[PDB]
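Some notes on the structure that comes next.
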Amino acid sequence: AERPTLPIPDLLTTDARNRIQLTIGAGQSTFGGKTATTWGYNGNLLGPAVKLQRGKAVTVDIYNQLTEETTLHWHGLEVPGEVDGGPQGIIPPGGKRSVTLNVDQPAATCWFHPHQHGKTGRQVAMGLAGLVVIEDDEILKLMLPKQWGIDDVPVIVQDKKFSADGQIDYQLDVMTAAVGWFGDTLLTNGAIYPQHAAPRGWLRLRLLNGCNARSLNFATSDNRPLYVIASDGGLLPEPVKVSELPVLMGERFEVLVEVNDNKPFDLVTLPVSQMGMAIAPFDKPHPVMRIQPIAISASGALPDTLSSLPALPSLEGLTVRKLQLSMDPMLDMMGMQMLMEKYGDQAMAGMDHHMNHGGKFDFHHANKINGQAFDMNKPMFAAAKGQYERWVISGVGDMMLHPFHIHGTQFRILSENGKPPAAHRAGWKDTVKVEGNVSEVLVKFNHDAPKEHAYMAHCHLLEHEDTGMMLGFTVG
Ligand SMILES: [Cu+2]
Ligand SMILES: [Cu+2]
Ligand SMILES: [Cu+2]
Ligand SMILES: [Cu+2]
């Protein structure tokens, strides 16, 4: 049979009341011919792409039609805590909340997803994620590929696993609290190995790693290069040519790739050196989508310069915050042992060479920052507003992968896990790798967040977040 076409999320803008409506609800999807209950925004799975313009405000009306509470967080958007949609941003089942977003950051591809306390991994795994396309005046002048769903296409890549009855098989247990929830089936905008027909010339892909726990590494099947033009928080100063592009959970990159007549190629993900993630079929390069060239000229450009990246400032005298990530040693060792028992040696491929003892020992609060599992009622500190700070994040003490994300900002990486960042990672980021080493970022918060609607800082391996690896902080 033929591959399905890549689903394209609808690109949504405001009505004359300046409103965008998002409904959160459950329905059915089909995977490999089997129905499954899934959740979506404005549909049964995933969500639309909300289009925002710098300097304009929009109001979003969010209707929770699930039977459990949820929240809606705009990952990558710099907005006050009151509208950030972290765990305090509860939307009751059957209720509605509205937020007004005053967009004030450069063009970028951001995304949105639930942030329900202790249940974010399940709610994302069940299907909830959407996209945010921010435009500004600068980016349109570049004449990049811009025809949505033709030569400018979002690519949301996620894994799932399913039970024999076809349902999504999600669990937050001792194993997944240690190594994450991951599966054996790869979805691309919700479809299994789709094709996308693209015109000859440049094709812009807006890549999102929407997995709960799996890191990805994109490349092409015939080794044509990818030209990175943007990271989480917007354009790079100039394109960066790569042969492979690692993408951590929750990160976005935009790339241009050449499309030539008569030569289809796949976007693939290459095996990664992360525990659990190289079990077949992910022990080998895995297709993401087939690009099918069409003999119609594509009009977009790859300009030599994209934007101006400001210099880093002097670091002397800036506030230095320390954030020590940790995992309880026993629950780390127990969850790694369960992984090894289940899958054997392959669960460490590519890596470097039972009684109840009470709530003190519960895995639901085993992961921590600065010795504390996330306490929604106690922000750990009060950060300055409008001031650069250096945040130092350490994963020394365990060897798991922690893509560390800070709400309310786009930062600059100073050190990523003990090395200067790669050139395509040196611009605006909202995530930094922490794995057995130490990272340092330069952050500035332009908006307030009070104790009642605090910003989060957390590992974006969702099962770690949900079992305590998160803190709240206020600004202003
Ligand atoms: Cu996120
Ligand atoms: Cu976020
Ligand atoms: Cu983590
Ligand atoms: Cu978050």
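If you go along the chain as it appears here, the first residue is 1 and each next one adds 1.
Heads up, header says this was done by X-ray crystallography, 1.1 Å.
A Cβ is built for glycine as well, from the same backbone N, Cα and C atoms used for every other residue.
Sequence-distant neighbours of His405 (Cu cation 1 binding site) (same chain, 6+ apart, CB under 8 A from its CB) are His75, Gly250, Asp430, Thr431, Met456, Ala457, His458, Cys459, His460. Residues or ranges marked as Cu cation 1 binding site by Swiss-Prot: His73, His405.
Feature annotation from Swiss-Prot assigns Cu cation 2 binding site to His75, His113, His460; the stated evidence is experimental evidence. DSSP assigns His113 (Cu cation 2 binding site) to a strand in the three-state reduction.
The domain 'Plastocyanin-like 1' annotation in Swiss-Prot covers 27-137. In terms of DSSP secondary structure, the domain 'Plastocyanin-like 1' (27-137) contains 10 helix, 51 strand, 50 coil.
Residues annotated as domain 'Plastocyanin-like 2' in Swiss-Prot: 199-264. Per-class residue totals from DSSP over the domain 'Plastocyanin-like 2' (199-264), listed helix then strand then coil: 0 helix, 42 strand, 24 coil.
For the mutagenesis experiment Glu78 to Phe (Swiss-Prot position 106), the note given by Swiss-Prot reads: Increases oxidase activity with ABTS as substrate. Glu78 (mutagenesis position) counts 23 other C-beta atoms within 10 Å of its own C-beta, drawing on all protein chains shown.
In this structure, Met327 (mutagenesis position) is part of a beta strand by DSSP. Listed in Swiss-Prot as a mutagenesis experiment, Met327 to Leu (Swiss-Prot position 355) is described as follows: Almost loss of oxidase activity with 2,6-DMP as substrate. Loss of the copper tolerance phenotype.
In this view, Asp398 (mutagenesis position) is surrounded by 19 other Cβ atoms within 10 Å of its Cβ, with every protein chain counted. Here the residue is the original one, while Swiss-Prot reports the published mutagenesis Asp398 to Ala (Swiss-Prot position 439) with the comment Decrease in oxidase activity with 2,6-DMP as substrate.
Under its mutagenesis entries, Swiss-Prot includes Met400 to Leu (Swiss-Prot position 441) with the note: Strong decrease in oxidase activity with 2,6-DMP as substrate. Affects copper incorporation into the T1 copper site. The number of other CB atoms found within 10 A of the CB of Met400 (mutagenesis position), across every protein chain shown, is 24. DSSP gives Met400 (mutagenesis position) a coil state; it is part of no helix or strand.
A sphere of 10 angstroms centred on the C-beta of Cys459 (mutagenesis position) encloses 29 other C-beta atoms. One mutagenesis experiment catalogued in Swiss-Prot, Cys459 to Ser (Swiss-Prot position 500), is accompanied by this note: Loss of cuprous oxidase activity.
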Point to revise | Chain break of 13 residues - Cα distance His353 to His354 (Å, rounded to integer) | key: 30
**Study point:** Whole-number Å value for how far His73 (Cu cation 1 binding site) lies from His113 (Cu cation 2 binding site) (Cα to Cα)
**Key:** 6
Exercise for review: Filter the recorded positions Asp398, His405, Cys459 down to those with CB closer than 6 A to an atom of ligand 3; keep them in sequence order.
Suggested key: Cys459
Point to revise | Any further residue of that chain within 8 Å (Cβ to the Cβ centroid of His75, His113, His460) of the recorded Cu cation 2 site | key: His73, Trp111, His115, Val124, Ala129, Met249, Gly250, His405
Check your understanding: Going through the recorded positions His75, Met327, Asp398, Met400, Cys459 in sequence order, which have a CB under 6 Å from an atom of ligand 1?
Key -> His75
Study note, to complete from the structure: Students should find that the Cα atoms of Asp398 (mutagenesis position) and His73 (Cu cation 1 binding site) sit apart, in Å rounded to an integer, by 29
Point to revise | Other CB atoms, at most 10 A from the CB of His460 (Cu cation 2 binding site) | key: 25
